[PDB]
Protein chains: 4
Amino acid sequence: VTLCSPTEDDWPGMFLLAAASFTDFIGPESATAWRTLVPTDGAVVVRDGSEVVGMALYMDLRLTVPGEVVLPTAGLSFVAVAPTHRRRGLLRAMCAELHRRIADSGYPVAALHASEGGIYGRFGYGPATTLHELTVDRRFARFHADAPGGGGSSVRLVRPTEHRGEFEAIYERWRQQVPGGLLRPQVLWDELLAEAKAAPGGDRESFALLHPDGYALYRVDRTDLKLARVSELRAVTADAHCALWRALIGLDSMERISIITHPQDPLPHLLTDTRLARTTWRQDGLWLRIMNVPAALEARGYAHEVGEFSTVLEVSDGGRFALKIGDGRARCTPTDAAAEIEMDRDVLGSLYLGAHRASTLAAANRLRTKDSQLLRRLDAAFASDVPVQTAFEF
Amino acid sequence: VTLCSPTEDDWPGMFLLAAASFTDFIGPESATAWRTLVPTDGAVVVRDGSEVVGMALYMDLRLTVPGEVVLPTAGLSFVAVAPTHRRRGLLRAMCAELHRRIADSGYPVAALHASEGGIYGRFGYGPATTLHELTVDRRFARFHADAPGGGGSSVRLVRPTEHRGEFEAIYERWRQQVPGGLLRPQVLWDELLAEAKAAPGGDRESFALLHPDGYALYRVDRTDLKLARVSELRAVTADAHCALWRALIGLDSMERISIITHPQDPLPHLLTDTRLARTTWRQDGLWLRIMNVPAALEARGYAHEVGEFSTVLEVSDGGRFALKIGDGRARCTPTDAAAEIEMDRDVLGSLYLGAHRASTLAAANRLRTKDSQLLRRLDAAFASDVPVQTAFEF
Amino acid sequence: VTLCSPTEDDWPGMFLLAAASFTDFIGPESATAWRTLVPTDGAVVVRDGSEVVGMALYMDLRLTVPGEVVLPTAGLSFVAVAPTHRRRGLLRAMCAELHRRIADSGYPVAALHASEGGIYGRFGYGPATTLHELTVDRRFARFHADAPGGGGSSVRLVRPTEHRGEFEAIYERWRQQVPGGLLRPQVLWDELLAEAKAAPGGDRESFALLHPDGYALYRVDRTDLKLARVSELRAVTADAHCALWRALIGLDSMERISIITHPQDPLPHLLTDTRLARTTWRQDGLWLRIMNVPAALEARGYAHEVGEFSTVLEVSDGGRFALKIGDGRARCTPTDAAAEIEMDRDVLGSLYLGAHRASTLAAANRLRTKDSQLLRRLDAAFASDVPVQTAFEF
Amino acid sequence: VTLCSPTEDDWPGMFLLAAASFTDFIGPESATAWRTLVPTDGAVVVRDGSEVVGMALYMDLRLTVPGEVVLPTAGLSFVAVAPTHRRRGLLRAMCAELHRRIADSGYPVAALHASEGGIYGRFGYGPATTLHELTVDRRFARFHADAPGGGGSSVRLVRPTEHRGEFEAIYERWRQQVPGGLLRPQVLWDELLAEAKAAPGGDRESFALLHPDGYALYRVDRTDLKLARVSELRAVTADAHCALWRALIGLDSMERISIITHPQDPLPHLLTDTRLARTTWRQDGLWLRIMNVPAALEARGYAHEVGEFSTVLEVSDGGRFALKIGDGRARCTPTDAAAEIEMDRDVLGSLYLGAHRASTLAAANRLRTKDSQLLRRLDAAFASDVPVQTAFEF
Ligand SMILES: CCN(CC)CCSc1nnc2c3cc(F)ccc3n(C)c2n1
Ligand SMILES: CCN(CC)CCSc1nnc2c3cc(F)ccc3n(C)c2n1
Ligand SMILES: CCN(CC)CCSc1nnc2c3cc(F)ccc3n(C)c2n1
Ligand SMILES: CCN(CC)CCSc1nnc2c3cc(F)ccc3n(C)c2n1
């Protein structure tokens, strides 16, 4: 049981473990595309005696954080232990080696999507963004008198494949402007438009709604032909967001439109009946591990409505820092002064993009302090002006 | 078709319309208890030719708003139009007469629970609190190392009826301290403990978990004998909240615990796996209509982390005001100066308890302003330190 | 946290814990009937500081084992830990005290029904009888030419309550003759005929099919009015068993008859289409803990078709014995000779009534031996001529 | 309406009737592979006026029976009557002609899988093996301290297609050793690995778990992506059986593992909680018709624990025999002595592999005798040491 970087001969074995481990695995050509996003020495495999029984890698990603700041981010993915080698500490060993490499490469943060919610908190990952599924009963949906775009429509119904360039440009603007935003490279746009084709005995053809400042990708569900699934909706202005929803509610053959969006999606407020946009499903999105506390805390913007304050943050087994926050900027310096706020590294990941209130984590004792005032100040300071969203699964 | 205050002879006809209109109606003795909360001239009926075909009333309630301030509140309830008299404007007429009486009596706000979400926005009511149903799969539920109370338990399993006094005192402390809090009078405690008994071919016996600083009322579901429904959980400290959840997760015969709680419930953060507390259901709770804008805005506390700022708020058909917010206090005076922020009265109701961000309503154009800075300032100012909750249905 | 025998004042607290712990709990009058079957010092309670947070008791039962031998049996029941006192070792402590008392009273075996299947093996209990639910689609059911009773019917349709004496006598004959048989006292016949009445918004009226040598109790399901549930069918001869099934298949208004029976129920072989009697559900019934290995092994009959053989059985932490089995009788004496067969005490409980083959437990390594021949000999010796059945839940 | 052997021109018509009659029919190339297992004059067709409206054939099979004895077996299959020619006695006529040919060729037994359970008993076929579906909730599954293989795993995760030779050799060992075992020829291994590929809009890719002494083939279900279906698990030792189940329980992405196995599968006993392996489904497997009673009875081994005994067996319309069973061997000679045991030919098929107890068939009067002692002796004699299993559907 050796742990090392895969050579070219190891990848066929990794694709086998992938096929066996991941129900969403497409195949080798698809996996070879994703592979272009893995840097030299971004992958570890565990071999036995030699077949691959363990793998983990990170991709080079660019994550937008509050203040429209873009951080280089280690995107953890393709993590699998062979079912024949469970409870053998192959995960702990592989995660430890990737975190060593990520830390030493100068990534301030690492991110992942969790297949399960009870395995990543112990490695320093906290849930940082929230997914909401909204299901609209569009037969009762009337737009409010106040809703924008209520002449002729600026939204066009188009073949996704013929307007790639327009989607790329709209997404590029979106991701630079929104916390949770990720740069989407060429190979992930190749994959998105591939998954947009009708598969024989699979998914149905996908259509696009195209606005100068927004797009929605949607398809009719395989089995329920009265449900339209919005796979992606990216709007840069409120005009674009409302116009795309007028078009989607205009799908008169459908009973229901479903979308995975965020808790602050304004759609419910566009309707005379907020309740018609039901929350069916709610889950953690992106998980963040802060690799370097001072680098991360200093890199993001803070609320400019919070008055300058100072405190001492202890991260368990992650350092103690004098934290000065003033006019949306933070300075974070080593100190041995008595801590005023204590928290595990994962709790910091959860606060970092403004998705979770410090008051809430405090109420669960994930975040300790004997000062209510400091709690309110952290809450306000760490809050994000632009609501935090999830870019894409990796 | 006359509109007037009911005499004693009208109530049997009102109970008939109630039985026909409300599936949760219990009977005349129950209705006569609720009736003790209706003031002289708090009820209107529409008679035809004379049977009752229309009714509406308000109860005298005490609503806690941010800053632990208690407002007298007109609680709208028992609103019904006979199915034989629909689309005859009996609602508009009855609501108009009650709002006249509520306004002239000096209630700063009115509140209701909506049977439907598309009928109260036009009368100036905005959704002000959010209900979340959490369902825990308690077979996988492990408390975090950081979770309080992890000697001997301070929680007791008791018959609800034998510890009324302890529940009353705990609730009384809870309601004075939490936005959305309502004073619960004697007759509503009589009703709560009545609905806690096993009904022949109805609900099962209810049990209580009693802590010095919290209680939970729970029962096993009628049909699914592996599901425990928490009807009420009121905790005054984080210790009480966690201890009651250790006890509920200790119901080893159950697969699932379900509760109606709020979006900021810390329970998910008490567990090693946040995902085990799934959000199954999400809906508007209390709806608020601001009867007097200056009285309401001046009565609540504001975030003390927001720096003093001034603006002009126009409420559509509800006045224009110079709004000065400073050190958690507001002054609100008539002005004819140009408005900087415009919104319908219902949008103000939605902001009033801090459940909805001004940024979100702005993104839907329910709230108009050409100043991003003022938007962030309203967001921070109107936010509530203590998370907003729903007391009880009326 | 004291462990002691309950006084008269403790029982109200025990009934409270019962109501909270058991969804099948009826009430105090019912519990007080069952209580008549608990001997002096048959109950333990754990008090805190004083409310009951723990209880366990055994009832005095008479269990028929192979060879039509009746053993005094400690029937463990009414076992509950308050949800506020989990993971505090109250079960281990209570079970240890009852086993001390059971052992010292001279019970050779103890029995229970398990609410869950993963908590009793560690206390020496093994699953000893198997329940099968058969569901017959009676619309296709034709009896075989070979099936008995195919003049006039000897089966009568009767009110259960008017023929108590006939049911008692038939059951008394059944239980003396069948492994798994339990003596049913007067108070359990009072309970059976009570649960046979229609409950307002509960179960429907129960009817009896009465043969000189058998009865079936049945009722129509609460919700599915095309399903008849056979609550109990006790037949002393094959004639009685077939006649009662001709009558049940004669319920022409029903689509389905369901019964909880045993794996060797001959019903499938009474039909031209064995498949029409589908096995819907299968579970452990009675669990046995052997309190005294030599007393238990010497008390039961063995297959007379197995030729005299000798071996050494080691029960883990339960003694080592020279085991001589010959002409359906066993002698079991202390030895220090090398063991030829090793097994935990629970594995012995599972073998004791002939429901599980030694070969099967061997294949799972629950039962160790380096002799295939001895395995076949144990299999044949421990097999029961009369198939093993479950009497009633306690 | 003529009955004869098909010429080469009849097969296209037979494939048409197959496609119309069998939902599991794949196509002509697949059918042409199976056809290689049909001997010269193993097929009958009924032509009308000339399209095929009737067909039946047998394949040459090798069935392992108790005592590890391999019998040549007529495997009845591809039996269909056109829906236009029902109730015309085409089945009775075709079955009669194949049984003539099977008898005259010197097959001691014939076997089939029944599409329905009420049509083959009248032709002398009795259900001889039992299928159990086990569904494991693998999230709660913990192996017992006693379970084998609890260093490094000897189980490998492999592509089925790359380890054909290893599966063939393991199966060949399995089938020679187990009652119900069938030789699987090359063309049935071609079919098994063909059905193991992912079909576009069909089944998902199949994976193998490979041990030196066992394999499991498994795939994720089409629709329920949290369920793994074990299509085949063949273990030669208990070590192999437990190791393959440690691997399957190691599929951490799945909630449920389902397998079609036998009533004596030791899996439930490998777990701390036997109940986690639920029996969801139970059905007849292989059906046996004894073509030659003396040849069949003399060919199988009997329990060596049963003391030499003699009796007279009458098979209805199938002969009367002096049956002497001693030291696991039987002699079966014509007699006209008074019968002591009577049964239809199908009842003998059901007893032949030890799946059904003579006591059980006696209790249903499918098997007549006025001697309890002889019944116990038949039970013990006919019982199989190695538990009876089902090889593959034909
Ligand atoms: C997470 C969203 N899924 C679509 C439903 C992903 C498609 S399946 C797939 N295949 N190879 C890879 C892969 C290969 C690498 F070398 C690195 C990362 C990869 N990811 C995320 C992969 N995902
Ligand atoms: C809203 C919560 N329900 C319990 C499920 C209420 C119980 S049914 C009922 N009956 N009379 C009244 C009544 C009579 C009045 F005069 C005034 C208000 C009333 N409410 C809310 C009532 N509700
Ligand atoms: C197990 C079958 N159930 C019927 C569905 C039982 C009815 S509820 C009940 N109540 N008190 C008792 C009780 C009281 C005792 F003191 C001792 C044993 C008891 N059991 C089994 C009890 N069961
Ligand atoms: C019973 C298991 N099924 C797989 C699900 C079988 C695959 S479909 C099929 N096609 N042709 C034949 C066939 C052709 C012959 F000439 C003889 C036997 C055959 N069987 C069983 C066949 N089965």
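Throughout, chain A uses Swiss-Prot numbering, with the displayed residues spanning 3-51, 56-156, 159-402 in order.
Cβ coordinates come from backbone N, Cα and C, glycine included.
The active site, proton donor annotation in Swiss-Prot covers A:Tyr126 and is backed by a curator's inference. Mapped onto three states, the DSSP output places A:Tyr126 (mutagenesis position) in coil. For A:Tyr126 (mutagenesis position), the same-chain residues that are 6 or more apart in sequence and have a Cβ closer than 8 Å to its Cβ are A:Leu118, A:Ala120, A:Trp295, A:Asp354.
Secondary structure from DSSP puts A:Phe402 (active site, proton acceptor) in coil. Same-chain residues at least 6 positions away in sequence with a Cβ under 8 Å from that of A:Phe402 (active site, proton acceptor) are, in sequence order, A:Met65, A:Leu67, A:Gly81, A:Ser83, A:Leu118, A:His119, A:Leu190. The active site, proton acceptor annotation in Swiss-Prot covers A:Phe402 and rests on a curator's inference.
Annotation comment: Swiss-Prot describes A:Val85, A:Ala86, A:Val87, A:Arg93, A:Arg94, A:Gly95, A:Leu96, A:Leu97, A:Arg98, A:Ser121, A:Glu122 as acetyl-CoA binding site. Sequence-distant neighbours of A:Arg98 (acetyl-CoA binding site) (same chain, 6+ apart, CB under 8 A from its CB) do not exist here.
Under its mutagenesis annotations, Swiss-Prot gives A:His119 to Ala the following note: Decreases catalytic activity on AG substrates, leads to a change in the number of acetylated sites. Under the DSSP three-state reduction, A:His119 (mutagenesis position) is assigned to strand.
According to Swiss-Prot, the experimentally introduced change A:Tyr126 to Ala is described as follows: Abolishes catalytic activity on AG substrates. Abolishes catalytic activity on HupB.
Taking a C-beta cut-off of under 8 angstroms and a sequence separation of 6 or more, A:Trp197 (mutagenesis position) has the following same-chain neighbours: A:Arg172, A:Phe175, A:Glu176. For the published mutagenesis A:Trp197 to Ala, Swiss-Prot gives the following note: Abolishes catalytic activity on AG substrates.
Among the mutagenesis experiments that Swiss-Prot reports, A:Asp292 to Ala is described with the note: Nearly abolishes catalytic activity on AG substrates. Residue density at A:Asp292 (mutagenesis position): 22 other Cβ atoms are found within 10 A of its Cβ, drawing on all protein chains shown.
DSSP assigns A:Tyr310 (mutagenesis position) to coil in the three-state reduction, placing it in neither a helix nor a strand. Counting only residues at least six positions away in the same chain, the Cβ atoms of A:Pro72, A:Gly73, A:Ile333, A:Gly336, A:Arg337, A:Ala338, A:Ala389, A:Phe390 sit under 8 Å from the Cβ of A:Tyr310 (mutagenesis position). Record note (Swiss-Prot), mutagenesis A:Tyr310 to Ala: Nearly abolishes catalytic activity on AG substrates. The unchanged residue is displayed.
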- Kindly point out which of the recorded positions A:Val85, A:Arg94, A:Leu96, A:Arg98, A:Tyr126, A:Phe402 have a C-beta less than 6 Å from some atom of ligand 1. A:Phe402
- Message: So if the criterion is CB under 8 Å to a CB of chain B, which of the recorded positions A:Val87, A:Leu96, A:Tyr310 qualify?
- Response: none
- Query: According to DSSP, does A:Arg94 (acetyl-CoA binding site) fall in a helix, a strand, or coil?
  - Reply: coil
- Query: Just the number: how many Å between the Cα atoms of A:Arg94 (acetyl-CoA binding site) and A:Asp292 (mutagenesis position)?
  - Reply: 28
- Message: Can you tell me how many other Cβ atoms are located within 10 Å of the Cβ belonging to A:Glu122 (acetyl-CoA binding site)?
- Response: 10
- With H, G and I counted as helix, E and B as strand and the rest as coil, say where DSSP puts A:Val87 (acetyl-CoA binding site). strand
- Item | Set of same-chain residues at least 6 away whose C-beta sits under 8 angstroms from A:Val87 (acetyl-CoA binding site) | A:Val48, A:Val59, A:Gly60, A:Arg94, A:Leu96, A:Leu97
- Query: Within the chain of A:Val85 (acetyl-CoA binding site), which residues six or more apart in sequence place their C-beta under 8 angstroms from its C-beta?
  - Reply: A:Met61, A:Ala62, A:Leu97, A:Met100, A:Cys101, A:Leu118
- Query: Just the number: how many Å between the Cα atoms of A:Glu122 (acetyl-CoA binding site) and A:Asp292 (mutagenesis position)?
  - Reply: 10
- Note on the structure: Within 10 angstroms of the C-beta of A:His119 (mutagenesis position), the count of other C-beta atoms across all shown chains comes to 17
